[PDB]
Amino acid sequence: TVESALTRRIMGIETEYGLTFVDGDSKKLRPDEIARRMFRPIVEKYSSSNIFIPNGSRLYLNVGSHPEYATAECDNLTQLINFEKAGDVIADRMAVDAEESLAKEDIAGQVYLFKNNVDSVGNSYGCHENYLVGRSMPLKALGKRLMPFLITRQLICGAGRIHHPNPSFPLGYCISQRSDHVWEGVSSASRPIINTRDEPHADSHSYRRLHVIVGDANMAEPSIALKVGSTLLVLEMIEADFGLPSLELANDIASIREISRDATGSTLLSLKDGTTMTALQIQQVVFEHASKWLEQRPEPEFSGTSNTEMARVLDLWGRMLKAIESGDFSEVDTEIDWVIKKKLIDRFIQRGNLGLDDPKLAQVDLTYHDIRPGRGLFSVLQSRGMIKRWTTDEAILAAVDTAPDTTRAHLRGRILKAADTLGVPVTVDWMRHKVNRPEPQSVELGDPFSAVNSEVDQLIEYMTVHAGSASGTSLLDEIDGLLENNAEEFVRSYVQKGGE
Amino acid sequence: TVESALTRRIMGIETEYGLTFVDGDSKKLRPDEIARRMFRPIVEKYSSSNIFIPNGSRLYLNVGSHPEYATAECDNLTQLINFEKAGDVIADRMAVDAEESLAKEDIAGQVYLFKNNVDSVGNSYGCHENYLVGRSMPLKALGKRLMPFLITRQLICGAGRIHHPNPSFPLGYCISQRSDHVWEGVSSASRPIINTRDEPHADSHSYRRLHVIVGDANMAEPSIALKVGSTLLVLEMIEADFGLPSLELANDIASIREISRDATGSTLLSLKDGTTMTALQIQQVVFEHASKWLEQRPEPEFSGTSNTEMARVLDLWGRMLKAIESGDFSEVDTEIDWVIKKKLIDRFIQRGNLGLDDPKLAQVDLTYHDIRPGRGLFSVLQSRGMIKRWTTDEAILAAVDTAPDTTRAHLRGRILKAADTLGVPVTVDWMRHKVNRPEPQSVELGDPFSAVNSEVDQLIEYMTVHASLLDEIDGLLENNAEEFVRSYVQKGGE
Ligand SMILES: Nc1ncnc2c1ncn2[C@@H]1O[C@H](COP(=O)(O)OP(=O)(O)OP(=O)(O)O)[C@@H](O)[C@H]1O
Ligand SMILES: Nc1ncnc2c1ncn2[C@@H]1O[C@H](COP(=O)(O)OP(=O)(O)OP(=O)(O)O)[C@@H](O)[C@H]1O
Ligand SMILES: [Mg+2]
Ligand SMILES: [Mg+2]
Ligand SMILES: [Mg+2]
């Protein structure tokens with residue numbers, strides 16, 4: 001049943017940003033302090049650190065003290081990438097505003113926001129992936145098919161990091177930031193790699209939400225595209241009963257760190273059946289079946305991820321696997337984050353004959369993730385053209401302002417925008433949107449896919465309706481405030497030459 | 001021939017901005033100076049004051065020293081409005097940048113950009129409309145049909161002005177800024193109200209460009225929509241040979257000033273036939289026929305201006321004509337600029353029992369046109385919600401960055417953007433686009449309507465093909481790396 005596969009699927013990304021405030025040679029502020037500084041306008045306006053912005057994404061201050069951006073629901077991959085990048089734009093704006101406000105205060109520093117998973121001590125913050133799935137779908141299958149792919153997935157989509165041991169694993173370049181910590185998390189008693197149990201944010205009967213913590217945060221758009229897209233393909237294959245060999249492993253986290261250490265992909269995993277496979281082999285099988293699936297795969301009637309796009313995903317996936325087996329990364333050194341980072345690091349090492357333990361390298365490892373244009377290394381690389389682009393800048397810029405038209409987020413956006421224009425208080429959630437005053441009116445959006453709801457239309461109408469003398473009064477006063485007090489001189493002074 | 005009418009038509013807008021730099025109680029800078037300052041970043045990059053921006057619009061410094069923004073070719077009315085509005089954003093950005101740069105210099109002032117047609121002295125700068133037309137289309141017909149409409153059009157779409165006599169005409173609110181000056185232009189020995197002779201910027205055999213100088217610059221989107229849309233409907237009716245009556249005027253500019261003075265539309269125009277009609281009557285006839293035409297008018301197969309939108313325009317037009325007849329403007333006071341302006345002025349007068357000669361009122365007259373958000377009167381009014389919107393903010397914001405997808409402009413945009421990323425020099429015009437180096441390659445786009453050209457793709461391909469780092473990065477990085485890394489510490493979330 002090829003039709004069963006969800007070609008049009010709701011997906012979202014949760015991004016936790018590393019945050020610091022530094023004068024040269026020191027940190028001016030505590031992370032919690034600078035975080036509070038950044039959210040200061042938001043808290044002033046809405047009286048909450050946690051809010052939903054007009055594009056439909058959720059922006060909030062984490063328990064970890066991290067600024068967190070959760071994308072609006074997206075049914076298309078390029079779309080998802082656009083909004084994830086949009087988060088970077090918004091967050092950076094917030095950072096700059098914090099800098100200026102502190103500067104007025106005589107406090108001098110630069111804000112650094114990192115889209116990365118680790119710190120010098122070895123604490124970890126993650127990028128989280130959310131995929132809509134049918135209620136019917138079983139856990140066992142997920143463990144049988146999805147999990148081996150996810151464990152090995154770090155080879156193709158990894159961001160990379162340098163690992164420094166404290167007085168086990170030696171010093172080396174690692175393809176994945178998250179692997180060690182995910183392992184720590186599962187081993188210590190305790191967060192799952194995969195969870196289908198948490199609230200769907202969709203109608204309970206129809207759907208579940210699949211939560212993935214394994215992935216790295218990615219700077220390069222192709223890396224994101226590969227990471228999410230491959231997962232989508234695997235999910236599609238599982239749904240369609242396309243068949244995939246069951247690769248279930250005796251222990252999921254057994255080889256994960258080791259895989260992280262080995263670029264070759266030669267690491268050996270023990271399957272439940274008692275067979276043994278290299279990680280690269282696992283990737284190879286999944287990829288091959290995906291390749292057949294694409295030919296099998298029917299185009300979505302509405303929206304979704306096009307077969308062309310999936311072809312692109314498979315192209316990159318293939319080139320990357322090819323690179324790992326071959327050992328020649330020249331084809332992909334623009335697309336994949338760990339490869340890119342490694343290339344640059346290699347440049348520094350060669351120029352200085354530097355050791356891996358060299359601080360400059362660690363600095364590069366961190367700053368690559370810095371999201372400020374013209375400061376962060378990734379940005380520099382993009383300016384040179386060393387980085388490949390999946391999507392245009394302008395689409396991202398559109399994404400910061402407006403909600404995805406295809407998904408439910410669109411509706412949310414409308415309300416928010418209307419509210420902001422009207423000046424009426426509103427309370428919004430993924431599923432639930434309501435108008436607080438004068439009389440509370442609540443609409444629940446069960447369907448993530450639907451971009452059209454009648455009740456929402458009535459809600460906005462209500463808001464507009466409730467939206468004489470006081471208005472004009474305040475207005476006249478405001479205009480007086482705006483206008484220069486000596487009017488006569490202002491108008492007299494204005495002089496111009498005739499044009500054309 | 002209803003099919004013959006051009007439902008999808010290329011339209012451009014030429015906007016000249018009033019510019020001044022003022023400290024309180026004085027003008028800090030000469031307009032040429034502040035203009036040069038605003039355009040200084042552009043000149044450094046491109047070595048030219050005149051350039052084409054990625055959205056496909058032309059941005060340049062006028063001989064008058066006015067910054068001028070000319071919209072990219074648009075085949076849709078709302079589209080046109082979007083890009084025109086986008087021009088305000090771009091221009092204001094340039095202005096603020098200038099303010100900051102002067103501020104660093106110890107020179108303190110505020111930049112003002114006015115989208116209006118006049119100054120206190122009485123010099124005039126215009127908003128110009130460009131409409132694509134067939135070469136076949138006769139001038140004579142335009143004189144008989146289009147011109148009477150244009151003269152009277154100021155009533156419906158006018159921006160408004162206060163007129164002050166110099167020690168002729170008395171003091172009063174005027175619906176239109178441009179009328180007196182246009183009258184001076186035709187009367188004095190000589191710029192025409194409409195010209196089809198200037199270069200089409202399209203294939204000469206197929207098309208001509210019609211240029212209209214009569215209009216006011218408009219702040220409110222519905223006002224723009226009404227002006228351009230009404231003009232479009234008239235053009236469509238003429239093209240279709242719908243049979244709109246010819247009301248030819250003995251002298252085009254004879255009553256125009258007078259028309260500007262009278263809100264009732266009771267001003268009487270002498271026709272060539274010797275019949276006499278009031279301006280309101282002219283507008284009424286044209287409007288009624290346009291209304292019939294919409295019933296007749298076929299939907300454009302691709303793009304263009306939809307019949308629904310034209311219905312919107314006619315609704316506004318009808319409400320305006322009725323308001324003028326009745327004297328009750330309550331219905332349209334959100335939509336039309338001169339009505340809005342008059343309303344605000346009325347509030348001020350009511351509050352202060354002010355005379356019309358009062359400077360504050362003139363100040364309101366000028367500042368209403370100021371394009372800076374939150375300082376502009378129009379901006380304030382809109383924020384309160386007192387102003388009607390034809391288009392969304394977001395569409396405008398998109399328009400600032402990217403070219404119209406439907407028209408030729410799109411192609412141009414594709415080229416420019418590419419160059420900017422690639423860093424290859426390019427030379428661009430409305431029709432003509434070329435790559436200067438290594439070997440010059442030129443593509444000429446004859447068709448304004450076409451958004452797809454293979455030659456353009458080849459050009460971009462060429463650019464792509466033909467198209468230090470460590471030092472830069474070292475510059476960016478904090479010099480003490482170990483301390484920088486050591487310092488970074490975070491708590492794990494979730
Ligand atoms: N129906 C759905 N299917 C799949 N993903 C969804 C759906 N609805 C929302 N999402 C995605 O789920 C993510 C929600 O993460 P969010 O941070 O809001 O919740 P959470 O962190 O799981 O909850 P908490 O705040 O309690 O930790 C968003 O990225 C959103 O795009
Ligand atoms: N084929 C066309 N049909 C109608 N209008 C067009 C066409 N091509 C371009 N336009 C519009 O004509 C306007 C041209 O403005 P521009 O400033 O270039 O004037 P110009 O004719 O070059 O005169 P000048 O150089 O003196 O300003 C633009 O707004 C553009 O949108
Ligand atoms: Mg979350
Ligand atoms: Mg011009
Ligand atoms: Mg001109």
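Easy rule for this one: first residue shown is 1, then count along the chain.
In case you wondered, yes, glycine gets a Cβ from its N, Cα and C as well.
Swiss-Prot documents B:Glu14 to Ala (Swiss-Prot position 16) as a published mutagenesis change and attaches the note Abolishes pupylation. Proximity of B:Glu14 (mutagenesis position) to non-local residues of its own chain (separation of 6 or more, Cβ distance below 8 Å) is seen for B:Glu68, B:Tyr69, B:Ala70, B:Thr71, B:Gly126, B:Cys127, B:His128, B:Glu129, B:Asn130, given in sequence order.
The Mg(2+) binding site annotation in Swiss-Prot covers B:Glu14, B:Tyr60, B:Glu68 and rests on experimental evidence.
Among the mutagenesis entries in Swiss-Prot is B:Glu16 to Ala (Swiss-Prot position 18), noted as: Abolishes pupylation. There are 25 other Cβ atoms within 10 Å of the Cβ belonging to B:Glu16 (mutagenesis position).
Taking Cβ-Cβ distances under 8 Å and a sequence separation of 6 or more, the neighbours of B:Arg58 (mutagenesis position) in its chain are B:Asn50, B:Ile51, B:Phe52, B:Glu68, B:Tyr69, B:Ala70, B:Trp430. Record note (Swiss-Prot), mutagenesis B:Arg58 to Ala (Swiss-Prot position 60): Abolishes pupylation. The unchanged residue is displayed.
The annotation ATP binding site is assigned in Swiss-Prot to B:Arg58, B:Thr71, B:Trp430 on the grounds of experimental evidence.
B:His66 (mutagenesis position) has a Cβ environment of 25 other Cβ atoms inside 10 Å. What Swiss-Prot says about the mutagenesis result for B:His66 to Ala (Swiss-Prot position 68) is this: Nearly abolishes pupylation.
Other C-beta atoms found within 10 angstroms of the C-beta of B:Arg191 (mutagenesis position) number 13, with every protein chain shown included. DSSP gives B:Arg191 (mutagenesis position) a coil state; it is part of no helix or strand. Looking at Swiss-Prot, you'll find the mutagenesis B:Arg191 to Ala (Swiss-Prot position 201) noted as follows: Highly reduces pupylation.
In Swiss-Prot, a mutagenesis experiment is listed as B:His201 to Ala (Swiss-Prot position 211), annotated with the note Reduces pupylation. The Cβ of B:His201 (mutagenesis position) has B:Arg209, B:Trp430, B:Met431, B:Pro448 as same-chain neighbours under 8 Å, each 6 or more residues away in sequence.
Around B:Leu344 (mutagenesis position), the C-beta neighbours below 8 angstroms that are at least 6 residues distant in the chain are B:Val364, B:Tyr368, B:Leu377, B:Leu381. For the mutagenesis experiment B:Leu344 to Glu (Swiss-Prot position 354), the note given by Swiss-Prot reads: Highly reduces pupylation.
As a published mutagenesis entry, B:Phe348 to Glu (Swiss-Prot position 358) appears in Swiss-Prot alongside the note: Reduces pupylation. The number of other CB atoms found within 10 A of the CB of B:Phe348 (mutagenesis position), across every protein chain shown, is 17. DSSP gives B:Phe348 (mutagenesis position) a helix state.
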Highest Cβ count within 10 Å among the binding-site residues B:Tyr60, B:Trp430: which residue is it? B:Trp430
When you measure from each Cβ to the nearest atom of ligand 4, which of the recorded positions B:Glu14, B:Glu16, B:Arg58, B:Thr71 fall under 6 angstroms? B:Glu14
Looking at the mutagenesis positions listed here (B:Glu16, B:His66, B:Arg191), whose Cα lies nearest to that of B:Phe348 (mutagenesis position)? B:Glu16
Conformational class of B:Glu68 (Mg(2+) binding site) under the three-state DSSP mapping: strand
List nothing but the one residue from B:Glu68, B:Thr71 whose Cβ has the fewest other Cβ atoms within 10 Å; the candidates are the binding-site residues. B:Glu68
Cα distance (Å, whole number) from B:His66 (mutagenesis position) to B:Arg191 (mutagenesis position): 19
The rounded CA-CA distance in Å from B:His66 (mutagenesis position) to B:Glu16 (mutagenesis position) is 6
B:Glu16 (mutagenesis position) to B:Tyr60 (Mg(2+) binding site) - Cα separation in whole Å: 10
Gap-flanking C-alpha distance, B:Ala467-B:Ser468 [11 residues absent from model], angstrom: 17
Those recorded positions, B:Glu16, B:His66, B:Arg191, B:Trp430: which ones have a Cβ sitting under 6 Å from ligand 2? B:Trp430
